[PDB]
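Colleague: Following this message is one structure expressed as structure tokens.
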Amino acid sequence: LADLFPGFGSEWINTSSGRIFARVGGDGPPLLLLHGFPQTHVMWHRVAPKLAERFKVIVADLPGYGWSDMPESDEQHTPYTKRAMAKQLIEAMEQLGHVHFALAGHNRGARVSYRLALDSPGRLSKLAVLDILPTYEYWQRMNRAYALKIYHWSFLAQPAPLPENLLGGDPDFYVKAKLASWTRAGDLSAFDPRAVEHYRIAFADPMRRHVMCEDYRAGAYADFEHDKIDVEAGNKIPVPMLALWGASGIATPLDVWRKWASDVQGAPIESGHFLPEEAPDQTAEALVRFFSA
Amino acid sequence: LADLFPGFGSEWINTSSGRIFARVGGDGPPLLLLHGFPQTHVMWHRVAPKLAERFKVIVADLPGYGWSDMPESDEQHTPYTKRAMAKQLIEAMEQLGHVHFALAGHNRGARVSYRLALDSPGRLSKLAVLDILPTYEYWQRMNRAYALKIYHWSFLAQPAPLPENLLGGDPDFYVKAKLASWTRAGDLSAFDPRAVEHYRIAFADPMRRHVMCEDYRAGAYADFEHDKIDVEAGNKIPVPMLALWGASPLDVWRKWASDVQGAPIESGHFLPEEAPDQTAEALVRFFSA
Ligand SMILES: [Ca+2]
Ligand SMILES: [Cl-]
Ligand SMILES: [Cl-]
Ligand SMILES: [Cl-]
Ligand SMILES: [Cl-]
């Protein structure tokens, strides 16, 4: 496996829930970056160097993904709820001495990030969420057209061991098909092949696949209920926020986020779902500008 | 593979789109019985005997399922649309001289049946559907709760080869998990083991699995659009109808049919195997007078 962050250090950070693996580089105000599914920290490799010119950049594997430890799950999928993931990432930031920091997330990592902002807002100076709406909004919109377009939320959420058994025959084919499908061109051309190999090796481990299904189970059940509480109570994030989305992505999104956040700006970018790999210069620039302003 | 139909013949019926396999027994008025997913005609083995006391009973494999031939599909999944399946079964019944008959179906076979009643109501004396609502109604109901409960409607409808590739690694597990999870018991104890082997053997074949996905792609697209036209026109099935459902709906069918009666049966989805006495008794009494 290639080193895609040349000159960045590496840290295995202890927490009460297990170790978090991270690459660490640059100098300046602290900025945590969080990937999602079906990827690892390496998806930030095209934008990290440029962010590292202006910030101390912490590129972490999510609890249970990549090289971070995989805690044993339970009947409510607790450790892979976004509430618990956020708590665990807060502890890992405190081990480095960061109690107030900037945060950007993508896909599941964006879900950890907004949940973090709702539960513990004093932790964040600013927040960016890339190509997502809140988990409550995804589910509230569900109808035949969305059910057919974005099927995997309900598939990976079926009780164990159904999705796990289906995915075990030919795991490479599933992970590569997902990566390609969500891009603008529908192929693997946007990704560095050494980044594709990181994703494929993680996806080849049955234990790593189980974590991803637990993540999506949490997505269908506890995460949804936690969001519902907040929207029914009218709670909005007060942290200044940016919503960036792909014109051809999965997530207008800015109008949805205005219901969830009192100080939000946003823009589309010409891209599929994978903004930091499909549109690196534009994504790096939008983030540097937002976090420096 | 076991003969589960004592005193029934075995027939291959020709049609313009391929052969339909059927077990045929009994005498008297004609009654066609249609299975669904993930099963074959064998799923009527416990109720067909009682029905054959009074009727001439035709127990057919759906187009592409079991031992029926598999017509070539196309980009709109045409031969696995319920409209096309019904036209093909209408042709099969004509090869036997049956142009007006009674019809009961379960799961996919019930969708063929109600679409047959909507398209060609003159073909049917009476109609029974087991544990379904119309395809349009399931889709209209597709919120978070339904997306989770009935996930396979969206998964099996994903463009080829995604579900076919996944089902290929351990098909025995997938079929047995479906059978089990929709029963009251949650295991395979309601089923005869010989019937389970018919279902496993059919599901073990990649070409039979592809047909199943074509059926669900039809269910997501043309079949939905067909139902939508009837709902927008206010069309109602005129044929006398019975809706049976597992306690583990009559109001829904009253919107789709002008002469409908209905009852729950103590059962999961697989009424003719979980609740064979009660299912047979209800069908016999409906179809008699
Ligand atoms: Ca320490
Ligand atoms: Cl979303
Ligand atoms: Cl770019
Ligand atoms: Cl069905
Ligand atoms: Cl019974």
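Chain A residue numbers are taken from Swiss-Prot; in order, the displayed residues are 4-254, 259-300.
Just so you know, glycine gets a Cβ as well, placed from its N, Cα and C.
Relevant sequence annotations retrieved from Swiss-Prot are reproduced here:
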MUTAGEN   A:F40 to A  Reduced catalytic rate. Minor effect on substrate affinity
BINDING   A:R111, A:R114, A:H155, A:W156, A:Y219  fluoroacetate binding site
MUTAGEN   A:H155 to N  Reduced catalytic rate with fluoroacetate, but increased catalytic rate with chloroacetate. Minor effect on substrate affinity
MUTAGEN   A:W156 to H  Reduced catalytic rate. Reduced substrate affinity
MUTAGEN   A:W185 to F  Reduced catalytic rate. Minor effect on substrate affinity
MUTAGEN   A:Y219 to F  Reduced catalytic rate. Minor effect on substrate affinity
MUTAGEN   A:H280 to N  Abolishes hydrolysis of covalent reaction intermediate
ACT_SITE  A:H280  active site, proton acceptor
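Give me the local environment of each listed feature.
Modeller: Look at A:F40 (mutagenesis position): DSSP puts it in coil.
Mapped onto three states, the DSSP output places A:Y219 (mutagenesis position) in helix.
Classification of A:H155 (mutagenesis position) by DSSP places it within a helix. A sphere of 10 angstroms centred on the C-beta of A:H155 (mutagenesis position) encloses 18 other C-beta atoms.
For A:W185 (mutagenesis position), the same-chain residues that are 6 or more apart in sequence and have a Cβ closer than 8 Å to its Cβ are A:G252, A:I253, A:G279, A:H280, A:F281.
If you take the C-beta of A:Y219 (mutagenesis position) and look for same-chain residues 6 or more apart in sequence within under 8 angstroms, you find A:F40, A:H155, A:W156, A:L159, A:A160.
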Colleague: Highest CB neighbour count within 10 A among the recorded positions A:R111, A:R114, A:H280?
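Modeller: Counting every other Cβ within 10 Å of each candidate, the maximum falls on A:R114.
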Colleague: What does the Cα distance in Å come to between A:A254 and A:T259, when 4 residues between them are unmodelled?
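Modeller: The unmodelled segment spans a Cα gap of 9 Å.
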Colleague: From the recorded positions listed here (A:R111, A:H155, A:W156, A:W185), select those whose CB sits under 6 A from an atom of ligand 3.
Modeller: none
Colleague: According to DSSP, does A:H280 (mutagenesis position) fall in a helix, a strand, or coil?
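Modeller: For A:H280 (mutagenesis position) - judged by DSSP and reduced to three states - the answer is coil.
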Colleague: Within 10 angstroms of the C-beta of A:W156 (mutagenesis position), what count of other C-beta atoms is obtained when all protein chains are considered?
Modeller: 21
